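Undergrad: Let me begin by handing over the structure; questions about it come next.
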Number of protein chains: 2
Amino acid sequence: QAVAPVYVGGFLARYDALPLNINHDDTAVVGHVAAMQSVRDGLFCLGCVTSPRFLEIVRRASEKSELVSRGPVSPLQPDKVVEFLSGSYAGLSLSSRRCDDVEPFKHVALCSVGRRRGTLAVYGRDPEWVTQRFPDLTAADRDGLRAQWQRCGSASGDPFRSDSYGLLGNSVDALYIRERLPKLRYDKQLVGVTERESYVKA
Amino acid sequence: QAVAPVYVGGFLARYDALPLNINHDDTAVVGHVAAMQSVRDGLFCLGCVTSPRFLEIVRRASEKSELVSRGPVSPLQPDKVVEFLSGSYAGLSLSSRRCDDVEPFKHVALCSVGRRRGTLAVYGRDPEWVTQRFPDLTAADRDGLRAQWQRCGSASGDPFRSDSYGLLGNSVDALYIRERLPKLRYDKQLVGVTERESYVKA
């Protein structure tokens, strides 16, 4: 139930499939990207967090979070896991291939905050609901996207090979990313997603 | 070795024994307070983190921290665990007893940042070295303290009853404490402990 897929959506890049992993750690793959689309304002990505090992690390953690326990704003239903994710991995970043590396491209990572602005992550239990939170997303855009997510969603088994300690390790790094909240507040304002219509914790 | 005691020291309160636990969670007790002393400028506390379950959650986590991997400033030796602690639990707060609660007083907690200012935590592998980082601490103060720590240090077994997920849960709450770094930068400046003479990450 709470450990059910969580879709995440957002802009990977503004003009102003790929494994989904956590903070680029290639052993922390938590799902895949269901659809991608160059919308007029940027390149929108809708991903699917499907790793049960991950969702369980998260579910157990959310249960000890004060932030998560205060819940959403008003008529929205509490979703402990969807909210732990929203307050932990609040931004997206796309990684492409390089000639330098050991062996839209390499993968998509969930981060504390993205680097390019407007890369706010919006988690949800529904792909339409998620694409629906974005006012840049035209009905049309929502069509090309839905057409795709209808071919990618929830084999090699569980792709998650990190653990509880890995996540706890980078939660400390995030504490030392400067201008995190500020950048995140600029992002939700740029992209138009409010904590009144979604689970945005920033 | 890295999983050896870590002493923490600092002011619990300015004028301008007790179980040591993590963020007041009474199941996350990580050690005890070895000495306490009302120094002229406040009430100084030197604690001892002794829980092997805790030190192991921490050691494994520090190994995935970028902050921890950059190490200390200059001639100081890298201490992954001492640095994960310094960047995670950067402040102290004293909890006294209340008539309200279920059944200097109740306990001392390690927090992201303390509430009262000047409550910066300084971790170390040595009690003298730790008391020694504080320029308010007179040789005298250091005597009353040492006399005590020579009676408290490293039975009911391991007092730690939380887990990896608990810690990961509050690492997210810390991300939403406003003016954390600022308060921490004010604290190390108030108390006189520099990242040039200790492992302060703030």
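By the numbers in Swiss-Prot, the shown part of chain B spans 9-24, 56-142, 154-204, 209-256.
Header says: X-ray crystallography, 2.5 Å.
Every residue gets a Cβ built from N, Cα and C, even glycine.
According to Swiss-Prot, the feature active site, charge relay system maps to B:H63, B:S132, B:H157. The mutagenesis experiment B:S134 to A is recorded by Swiss-Prot, whose note states: Almost complete loss of protease catalytic activity. Under the heading of mutagenesis, Swiss-Prot lists B:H157 to A or Q and annotates it as follows: 22-fold loss of protease catalytic activity. The annotation that Swiss-Prot gives for the mutagenesis experiment B:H157 to E reads: 12-fold loss of protease catalytic activity. For the mutagenesis experiment B:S225 to Y, the note given by Swiss-Prot reads: 150-fold reduced catalytic efficiency. Here the residue is the original one, while Swiss-Prot reports the published mutagenesis B:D227 to N with the comment 1300-fold reduced catalytic efficiency. According to Swiss-Prot, the mutagenesis experiment B:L229 to R carries this note: 1800-fold reduced catalytic efficiency.
For each feature listed, report its degree of burial, its nearest neighbours and the pertinent distances within the displayed model.
TA: Over all protein chains present, the Cβ of B:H63 (active site, charge relay system) has 15 other Cβ atoms lying within 10 Å.
Just so you know, the Cβ of B:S132 (active site, charge relay system) picks up 19 other Cβ atoms within 10 Å once every protein chain is counted.
Within its own chain, B:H157 (mutagenesis position) has B:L57, B:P58, B:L59, B:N60, B:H63, B:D65, B:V68, B:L133, B:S134 as residues 6 or more apart in sequence whose C-beta sits under 8 angstroms from its own. B:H157 (mutagenesis position) falls within a strand when secondary structure is assigned with DSSP.
There are 25 other Cβ atoms within 10 Å of the Cβ belonging to B:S225 (mutagenesis position).
Around the Cβ of B:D227 (mutagenesis position), 18 further Cβ atoms fall within 10 Å across all displayed protein chains.
DSSP assigns B:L229 (mutagenesis position) to coil in the three-state reduction, placing it in neither a helix nor a strand.
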Undergrad: Across all the protein chains here, work out how many other Cβ atoms are within 10 Å of the Cβ of B:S134 (mutagenesis position).
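TA: 16, counting other Cβ atoms within 10 Å of B:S134 (mutagenesis position).
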Undergrad: Whole-number Å distance between the CA of B:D227 (mutagenesis position) and the CA of B:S132 (active site, charge relay system)?
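TA: On Cα coordinates alone, these residues lie 17 Å apart.
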Undergrad: Counting only residues 6+ away in sequence within the same chain, which have a CB under 8 Å from the CB of B:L229 (mutagenesis position)?
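TA: Non-local contacts for B:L229 (mutagenesis position): none found.
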Undergrad: For the recorded positions B:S132, B:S134, B:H157, B:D227, return the ones with C-beta distance to chain A below 8 angstroms, or 'none'.
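TA: Sorted by position along the sequence, the hits are B:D227.
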